[PDB]
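Asker: Structure incoming, see below.
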Amino acid sequence: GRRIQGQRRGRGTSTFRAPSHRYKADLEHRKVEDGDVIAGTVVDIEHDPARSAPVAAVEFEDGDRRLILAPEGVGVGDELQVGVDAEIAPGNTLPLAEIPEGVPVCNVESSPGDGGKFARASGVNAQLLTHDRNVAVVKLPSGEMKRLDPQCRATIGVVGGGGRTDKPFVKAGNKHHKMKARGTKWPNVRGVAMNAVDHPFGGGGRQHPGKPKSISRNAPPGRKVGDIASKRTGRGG
RNA sequence: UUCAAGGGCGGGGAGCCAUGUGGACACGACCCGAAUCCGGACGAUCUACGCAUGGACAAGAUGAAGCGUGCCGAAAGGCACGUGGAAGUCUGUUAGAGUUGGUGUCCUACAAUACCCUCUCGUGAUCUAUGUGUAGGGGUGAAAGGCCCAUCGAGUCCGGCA
RNA sequence: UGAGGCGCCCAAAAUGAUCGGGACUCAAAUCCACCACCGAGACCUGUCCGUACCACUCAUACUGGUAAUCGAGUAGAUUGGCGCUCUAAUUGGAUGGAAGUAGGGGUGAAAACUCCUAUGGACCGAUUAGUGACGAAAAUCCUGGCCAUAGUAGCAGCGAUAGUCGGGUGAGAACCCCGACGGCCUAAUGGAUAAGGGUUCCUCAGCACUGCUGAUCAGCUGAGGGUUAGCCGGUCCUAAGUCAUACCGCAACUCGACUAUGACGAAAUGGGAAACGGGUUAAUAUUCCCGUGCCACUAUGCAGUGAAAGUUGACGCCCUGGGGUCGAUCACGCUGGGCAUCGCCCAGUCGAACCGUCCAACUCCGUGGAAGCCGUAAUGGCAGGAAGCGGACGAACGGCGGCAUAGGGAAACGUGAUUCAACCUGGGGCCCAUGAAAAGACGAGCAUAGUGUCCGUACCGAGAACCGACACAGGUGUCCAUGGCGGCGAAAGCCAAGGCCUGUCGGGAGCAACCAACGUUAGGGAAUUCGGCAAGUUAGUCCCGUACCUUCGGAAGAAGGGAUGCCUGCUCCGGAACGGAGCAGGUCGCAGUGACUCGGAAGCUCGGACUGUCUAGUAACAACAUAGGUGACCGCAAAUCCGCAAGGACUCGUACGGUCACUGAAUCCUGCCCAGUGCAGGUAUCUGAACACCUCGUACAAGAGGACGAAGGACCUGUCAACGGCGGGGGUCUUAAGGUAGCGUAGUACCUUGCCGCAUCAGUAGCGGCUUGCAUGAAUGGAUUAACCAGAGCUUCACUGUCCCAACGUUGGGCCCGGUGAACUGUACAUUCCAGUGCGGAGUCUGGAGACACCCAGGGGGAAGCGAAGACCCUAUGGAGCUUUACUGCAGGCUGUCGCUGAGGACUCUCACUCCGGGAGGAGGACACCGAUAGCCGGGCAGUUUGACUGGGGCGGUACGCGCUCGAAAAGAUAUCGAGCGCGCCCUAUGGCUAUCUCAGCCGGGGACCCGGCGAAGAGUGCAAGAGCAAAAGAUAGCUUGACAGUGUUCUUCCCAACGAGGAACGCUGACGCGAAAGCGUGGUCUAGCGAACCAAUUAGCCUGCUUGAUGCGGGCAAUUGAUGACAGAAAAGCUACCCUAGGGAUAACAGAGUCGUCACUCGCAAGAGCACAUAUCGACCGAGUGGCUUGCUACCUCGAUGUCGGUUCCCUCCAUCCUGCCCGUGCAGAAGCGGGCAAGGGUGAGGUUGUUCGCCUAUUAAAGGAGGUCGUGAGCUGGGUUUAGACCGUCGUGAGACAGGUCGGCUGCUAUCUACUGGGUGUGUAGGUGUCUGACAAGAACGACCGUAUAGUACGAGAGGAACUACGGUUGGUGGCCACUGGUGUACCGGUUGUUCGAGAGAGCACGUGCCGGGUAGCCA
RNA sequence: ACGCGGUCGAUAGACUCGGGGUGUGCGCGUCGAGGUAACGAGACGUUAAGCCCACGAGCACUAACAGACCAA
Ligand SMILES: CSC[S@](=O)C[C@H](CO)NC(=O)/C=C/c1c(C)[nH]c(=O)[nH]c1=O
Ligand SMILES: *C(=O)[C@H](Cc1ccccc1)NC(=O)CCCCCN
Ligand SMILES: [Cl-]
Ligand SMILES: [Cl-]
Ligand SMILES: [Cl-]
Ligand SMILES: [Cl-]
Ligand SMILES: [K+]
Ligand SMILES: [Mg+2]
Ligand SMILES: [Mg+2]
Ligand SMILES: [Mg+2]
Ligand SMILES: [Mg+2]
Ligand SMILES: [Mg+2]
Ligand SMILES: [Mg+2]
Ligand SMILES: [Mg+2]
Ligand SMILES: [Mg+2]
Ligand SMILES: [Mg+2]
Ligand SMILES: [Mg+2]
Ligand SMILES: [Mg+2]
Ligand SMILES: [Mg+2]
Ligand SMILES: [Mg+2]
Ligand SMILES: [Mg+2]
Ligand SMILES: [Mg+2]
Ligand SMILES: [Mg+2]
Ligand SMILES: [Mg+2]
Ligand SMILES: [Mg+2]
Ligand SMILES: [Mg+2]
Ligand SMILES: [Mg+2]
Ligand SMILES: [Mg+2]
Ligand SMILES: [Mg+2]
Ligand SMILES: [Mg+2]
Ligand SMILES: [Mg+2]
Ligand SMILES: [Mg+2]
Ligand SMILES: [Mg+2]
Ligand SMILES: [Mg+2]
Ligand SMILES: [Mg+2]
Ligand SMILES: [Mg+2]
Ligand SMILES: [Mg+2]
Ligand SMILES: [Mg+2]
Ligand SMILES: [Mg+2]
Ligand SMILES: [Mg+2]
Ligand SMILES: [Mg+2]
Ligand SMILES: [Mg+2]
Ligand SMILES: [Mg+2]
Ligand SMILES: [Mg+2]
Ligand SMILES: [Mg+2]
Ligand SMILES: [Mg+2]
Ligand SMILES: [Mg+2]
Ligand SMILES: [Mg+2]
Ligand SMILES: [Mg+2]
Ligand SMILES: [Mg+2]
Ligand SMILES: [Mg+2]
Ligand SMILES: [Mg+2]
Ligand SMILES: [Mg+2]
Ligand SMILES: [Mg+2]
Ligand SMILES: [Mg+2]
Ligand SMILES: [Mg+2]
Ligand SMILES: [Mg+2]
Ligand SMILES: [Mg+2]
Ligand SMILES: [Mg+2]
Ligand SMILES: [Mg+2]
Ligand SMILES: [Mg+2]
Ligand SMILES: [Mg+2]
Ligand SMILES: [Mg+2]
Ligand SMILES: [Mg+2]
Ligand SMILES: [Mg+2]
Ligand SMILES: [Mg+2]
Ligand SMILES: [Mg+2]
Ligand SMILES: [Mg+2]
Ligand SMILES: [Mg+2]
Ligand SMILES: [Mg+2]
Ligand SMILES: [Mg+2]
Ligand SMILES: [Mg+2]
Ligand SMILES: [Mg+2]
Ligand SMILES: [Mg+2]
Ligand SMILES: [Mg+2]
Ligand SMILES: [Mg+2]
Ligand code: NA
Ligand code: NA
Ligand code: NA
Ligand code: NA
Ligand code: NA
Ligand code: NA
Ligand code: NA
Ligand code: NA
Ligand code: NA
Ligand code: NA
Ligand code: NA
Ligand code: NA
Ligand code: NA
Ligand code: NA
Ligand code: NA
Ligand code: NA
Ligand code: NA
Ligand code: NA
Ligand code: NA
Ligand code: NA
Ligand code: NA
Ligand code: NA
Ligand code: NA
Ligand code: NA
Ligand code: NA
Ligand code: NA
């Protein structure tokens, strides 16, 4: 047959690419020689086309002007600080070690200095639970308990824009406009509505999948469709 | 070969070469005849989808939130009138897009998809120009096996190839 | 009373009867005899030829002879010869005329040779030996040429119907030019342009080409000429993105991703330093000229030290205020024009860039001091300081002044106003959407001077300059959206400016038939049809009023009712409008949204929630999408995906993420099942590869085995919003469960038109209820649902030419004429018709009939008409796309091992290596990555296979290898999906031999046993069937292993007649068994019980392996065992409705043909009943037939195609008669019937469900008969069904996909050559004329039928009831004609009136070929 | 193709009658709700008016002229 849609994706053609050229900034923690002295002033609050969430423009003492992954509650004028000795208030960034356990955090680094990887979407947050001289245990929004180097920097507070998911799109048109701001092919045609040549679920006098939908982890691309390595399906039990 | 016996093959000198010709086998193999398969190339001037930069949508209808005033109320708020002007909202041959019926006209056509009447959409998932990207078991596809220059259940060109 | 001969009855078929025809009757029939004739290529006979043979001969050269016993022939074998090219030898011809060609003479059986005449004007042969791109009627053959077609189709159809009269030029004028008159185009048919074209632009000269006719014209032909820029574009900048170099990959590159650098990337339409006005040319123009202005750079000079921070460039969608120019309009004045019953109507009234100046809005400052005020269209503002007041900053393509005793105008060369595009400047709202960048400019003065190069510039920009082969009705972007009336309007209609008469052939006929578009049709009003398809109705605006249902939004313009003009005078809102809303009075018409513009309405049911998407070119839908619901994977060095690699998408992203799937808004819900399959987790034990390790083996090695054991599997568990499942039986079984809520004859229900009800005269429809559901059912989602819909079905009102039933009219064709001028098609012949025959579907054969030739128009019956090597079906050891637990492999994922790889069955470390960090350093770490390999998964991908037979193929079956009886025709051989039935073993004895013996069955004496008798064979002999066997081939007993090794002969397998394995018969050699011995034993009494090569294992001996010896391990001679049952041996599944090719009528579907079991009808016999009575009537059994309508069979005809069902329309026919006429019987009183006979003249109708044929149903009726014509009729129509591609449901399948199951949607080509007929002409024949006739023959249905009255309340009859002959009146159907009457038309005509234009008036044009409305003559019509 | 007439003529046209179709012309006069006036839809009269006719009659005014040909 023909390569299935999931395979066209990888080639990275226009249709599957994100409108990068239309994006604003790659949100990452600033680099500080040391000392922490680094502080700056919120100059404005903008909309981030890549995350459908607000972002804060900040002017730093040493002249640097960069957009920042804004937590909820940051306003123009506020003074943010980044470093080991940063005060402990929302919007400030400092290593997990210097952060008091029990405090909600966002934009957490996977490894010290990577600029933040975890908890960055609308209204989410990580939860610093345990400290140590060797391991900082954080609970990520997925519920998992992650062990991190206490040297990993983070931002205090939860990400701005919480509750975005609460309102339904209501109409195809709204999805449309959102989708146009992401690296995604939309709308979605069901495999079972295709021809046998286009998808392992395609074909038939009526619409139904050919075999069972749970596919092995070892299935090859072109065949790995449906419920991938499902440990279970349905809702019962 | 065989204890033995019995069988198999061969044996009392005709071949070799040349020329014509009959026939066999491989090769295009008397000649034409078809749907393939494979290789390397050429195409997104059509069209599909995405991107960049521009452009387009008479007029009318309905009257969401919000806000105002007045009345009622302890309050909560409620009621009336106005204001406001929302909507993949309505009417609409505005422009523009689409293509339901007539199974009309045409059917050596005006035309290798046309004409007329009728009909759908017409502020949006809208229409459109130009630029630009994706290439052949690959694209592209709101999925019809649709579309990729009158060519698609695997484009076109030449070659493999007689 | 028996028999015979001939005939008669029995006896019905579709265009015109038949014996070939005529026709025949003491025969021209039939039978018995007879006589004479005709009649083949046979037979006889003369001559000749060929072939074979004989004699003679070198000869196959002659000559002679023989053939009663020689003379046909497709495929094929054999043999002699003719012609062509060029070579060679030998030898000839030709300018006193070669070859070739045309016509003609002679020879040869013939291929072919030769001559003569003419033409031609330079080459040409013969013999012999060679040579070969050597011979054509054919291939839907190739190329070229040519005829018919035919002076035919087209040059008409499009909402753009366009011309006419004069004149000019010219050889020539319908279409070239001038004038007038008349028209066409208004977002275009006007003006400016992008792309694209490329000289098409202008001038002159032309007409051979092109131009749908002509041409003096031209986008044509030829020759000249034409495009002028500091301030318009390009150029410069950067966008999506592209390239180049470097780096790295790759076997390699012209290949490839990333990262650097550089460059490229916008001419209408991104950003951007600067130009305006006038004039000028045949053709350019913000470019030239005149005038005026401006920008940038540089130089000089004065000023200035400022100078880079900032601003700008620079930005989305929706609503809106303010400023404001042009335009348009209004008022008044001036200038010019038009009109002439008034006094109106039209045009103009001008004047730039630029320089200077003014400034609303926004923002801000001071003052002020609001506790309720300020303000808006709206939101809003304020003690954090409202209003007011004063001030800073600050806009237009705008005002104002200059520019300008510039320019322009014949002149005047105005002033105000409203509404205000452009342009300027604000306020508000929206986002799960956030709406470029860079160059540049500003910031940052002024004088003077110099410089400002390079490229583009013509023209078209489209119903003739672009793309579409064309001067193509198609396609093709931007700006002018402000010209007038109109009105909501960028709408219609009408009209300016501007353009055009080139959507480029004309002339003629009241102009017929027929066709395209269209108008109007009385009465009826969907009766039409699959269906209201098509058409029609309704319509604008205001007032009143508005149901069920509902997601409260909607439904809704529901429905329904009323109003609507003009004129006079007014009121209200507002600053006002040349804006809007009303009032009073007057008044005209059939009609006041008067044209135009402009909804028909209501209800029930099905589907999908909605807007949206789709099969460019037969499917717009219920299909796709969607929000919403749900499950799955993943913590980012991720999940998923692309790449060979280097690398990459997702990702400027981070679980409120994004990937992979299912369902498909809302509402109420979503039961049971984990056995199979899938996925996932676990796992004592079992299984599980390679490396390393251990054992054996080998001086090593191959090799065999062990130990250990990863993923995986077994096993266990979880999981169904995972594939999917939810039955039979009883008051459990398969296989886990055993169908819950709902829904239900469904778009799912076979039976089926289910039953009941609604509705209708009548309802296979529709809706409601019931419902056992062939075969409903829960995210394979169930139910239900407001709103929405070019989605499917149904009902009502309204409407109407859909119909009854057609008519008249309008326009363009058609017809005739001038000009232009194709194509399809053509084996030949052809004036046919009826029958027959023939490969069974004939213009051509056979017999008859008819037929004088040619031509014009027509509608298409036939040429199984033209078009297309059938797309259905089968066949081919064809193709492709698709599927899967088909075969075989290949990617990819998981896992063990080795290398990178290091230190001290679990562990630490650091140094490689990887990742994070700018670095320091941090994390990880001998793992991971990468290279190599092993095991598991692995339709993600590739190549293939998936057999044959067959009353087509499939399904079923195996007649696919074997044995027997019969078929099989008394030798042998012999077919079918022929009839009966068997074999794929079993046996150590059930083999072999010898001895002894005789069996079944019956009888008699003491079903065991014993005795006697009869007893040729019926017993027994392993197993089919047939055969054999009695001192045995059987039984009993004993002994034995011949069921032995080796090797043959022969038969069979395979008749004849080649072919292997296998089998058998009969020998020999050797060794044995038993017997006294002869002898028997080559397995079972005979015919079934079987298997190649390659490879392996096995048996005994021997041969052999590369210079040589030893060892190991190989190679071989002979043979046994292991299987190919498709059995003379491949290793092997399906779908295609997306399909494709080669073919086949070798083979199916419709139709034809044959048959006639079936079907229809009849006859013979007549049991029987019919109160008695076979035969008034009904009529079994059985028997004999006829038809060719049904159904089946067959496979003859057609697969280089004979278009399907039904319907429709139009024609002919049959009779087995439904009605009508004439009759017979009756269980015939009458009336009404029942049955039968003759009879085909005429009639046999309208409707409701259904695509139906058929059939059911209703009301009428004299009756509402059946059948044939290719199941008549698609070069006639329709297209509802069947039967393509889309989609759904149920069932089946793992799946692709399947299902005379259902369902929605789904195309109808062609110009008539011949023939046929309907009508019209021209000629010839009879043989100059006028007029009038005749009548061989031909056609008719020209008439069919019914009702009523008198007869008559009569005959008959108890009565009830109730005729007839005859005479009358009328109706219906059909037929022919006609228009006084009624009616239709009547784009003749006359009137009314709306909009607009001509100034009003008068009088007119347009509004589609009448604007609309009202009336309507003639004619034509019903 | 057919039929009729052709000056010894009524065949076609013009004109005038007759017979028909519409429905009362232009202009002028009077009235007219009103309005200072300007103006004024419309009513009545003149007016069975005006306009029109594919038919008939009268009527030689116009045109059926001129003339060609075939023919035993
Ligand atoms: C020869 S072309 C005419 S078609 O063959 C006509 C005939 C009957 O007249 N129709 C059929 O044979 C139809 C058969 C069908 C079959 C076998 N199966 C189906 O599913 N549908 C059918 O129509
Ligand atoms: C069945 O009768 C087939 C159906 C079909 C076949 C192919 C494509 C679509 C439908 N019909 C035919 O075979 C008709 C054949 C016409 C032959 C005419 N000469
Ligand atoms: Cl989303
Ligand atoms: Cl010869
Ligand atoms: Cl330009
Ligand atoms: Cl405002
Ligand atoms: K056929
Ligand atoms: Mg980033
Ligand atoms: Mg919304
Ligand atoms: Mg996208
Ligand atoms: Mg979908
Ligand atoms: Mg599909
Ligand atoms: Mg597949
Ligand atoms: Mg479904
Ligand atoms: Mg499904
Ligand atoms: Mg393009
Ligand atoms: Mg309002
Ligand atoms: Mg809309
Ligand atoms: Mg609309
Ligand atoms: Mg399909
Ligand atoms: Mg012969
Ligand atoms: Mg010689
Ligand atoms: Mg031949
Ligand atoms: Mg013809
Ligand atoms: Mg048109
Ligand atoms: Mg016209
Ligand atoms: Mg010219
Ligand atoms: Mg000229
Ligand atoms: Mg550039
Ligand atoms: Mg530009
Ligand atoms: Mg010009
Ligand atoms: Mg120009
Ligand atoms: Mg043209
Ligand atoms: Mg009518
Ligand atoms: Mg009907
Ligand atoms: Mg009917
Ligand atoms: Mg219709
Ligand atoms: Mg007022
Ligand atoms: Mg239904
Ligand atoms: Mg829909
Ligand atoms: Mg289509
Ligand atoms: Mg549609
Ligand atoms: Mg369509
Ligand atoms: Mg759907
Ligand atoms: Mg979803
Ligand atoms: Mg029902
Ligand atoms: Mg369920
Ligand atoms: Mg064929
Ligand atoms: Mg097929
Ligand atoms: Mg294949
Ligand atoms: Mg890195
Ligand atoms: Mg495959
Ligand atoms: Mg192959
Ligand atoms: Mg077969
Ligand atoms: Mg025999
Ligand atoms: Mg024997
Ligand atoms: Mg083998
Ligand atoms: Mg063995
Ligand atoms: Mg065989
Ligand atoms: Mg055999
Ligand atoms: Mg084919
Ligand atoms: Mg046949
Ligand atoms: Mg035919
Ligand atoms: Mg009879
Ligand atoms: Mg008859
Ligand atoms: Mg038929
Ligand atoms: Mg018929
Ligand atoms: Mg026909
Ligand atoms: Mg047809
Ligand atoms: Mg035709
Ligand atoms: Mg159909
Ligand atoms: Mg249908
Ligand atoms: Mg079928
Ligand atoms: Mg259908
Ligand atoms: Mg003669
Ligand atoms: Mg008109
Ligand atoms: Na499927
Ligand atoms: Na192939
Ligand atoms: Na393109
Ligand atoms: Na409101
Ligand atoms: Na259309
Ligand atoms: Na391809
Ligand atoms: Na080739
Ligand atoms: Na022969
Ligand atoms: Na012309
Ligand atoms: Na819409
Ligand atoms: Na299960
Ligand atoms: Na399971
Ligand atoms: Na089910
Ligand atoms: Na729609
Ligand atoms: Na009509
Ligand atoms: Na015909
Ligand atoms: Na295919
Ligand atoms: Na096979
Ligand atoms: Na043998
Ligand atoms: Na018969
Ligand atoms: Na044929
Ligand atoms: Na038919
Ligand atoms: Na009759
Ligand atoms: Na037929
Ligand atoms: Na038909
Ligand atoms: Na047709």
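Chain A uses Swiss-Prot numbers throughout; the residues present, in order, are 2-238.
Every residue, even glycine, has its Cβ placed from backbone N, Cα and C.
In case it's useful when we look at the structure, here is the feature table from Swiss-Prot:
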- A:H200 to A or G: No incorporation into translating E.coli polysomes; ribosomes assemble normally. Significantly reduced translational activity (MUTAGEN)
Asker: DSSP on A:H200 (mutagenesis position), three-state: which is it?
Answerer: coil
Asker: If you skip the near sequence neighbours and keep only those at least six away, which residues in the chain come within under 8 angstroms of A:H200 (mutagenesis position), Cβ to Cβ?
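Answerer: A:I5, A:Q6, A:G192, A:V193, A:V226 - these are the non-local Cβ neighbours of A:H200 (mutagenesis position), listed in sequence order.
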